[PDB]
Amino acid sequence: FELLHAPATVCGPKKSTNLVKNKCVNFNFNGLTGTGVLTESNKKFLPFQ
Amino acid sequence: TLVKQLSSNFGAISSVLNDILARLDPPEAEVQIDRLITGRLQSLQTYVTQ
């Protein structure tokens, strides 16, 4: 396994949940084992990041 | 420099602890976690002394 943080494809066989904003949750994105509050931001990205 | 010291291996497989935890079995986690604990404790003692 080539373990990194770049966009992964081969993800495990577990179904997804929905999302709740403005409340402290322990999100699990494609990796990203953290905890915080999810607020819609304004930082304008670029088409690849 | 104190904050930047957190992002270092110190000899373990990876820096971030919450990625070690979900990536090694409990019989193997303590060794990596211990390497991190000793390193971070040393950094904190250095900062306090200065």
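All residue numbers given for chain B refer to Swiss-Prot; the residues shown span 961-1010 in order.
Method on record in the header is electron microscopy, 3.7 Å.
Backbone N, Cα and C define each Cβ position, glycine as well.
According to Swiss-Prot, the natural variant B:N969 to K carries the following note: In strain: Omicron/BA.1, Omicron/BA.2, Omicron/BA.2.12.1, Omicron/BA.2.75, Omicron/BA.4, Omicron/BA.5, Omicron/BQ.1.1, Omicron/XBB.1.5, Omicron/EG.5.1. Looking at Swiss-Prot, the entry for natural variant B:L981 to F says: In strain: Omicron/BA.1.
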Quiz item: Per DSSP, B:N969 (variant position) is which: helix, strand or coil?
Solution: coil
Quiz item: Once the DSSP letters are reduced so that anything not helix or strand counts as coil, what is B:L981 (variant position)?
Solution: helix
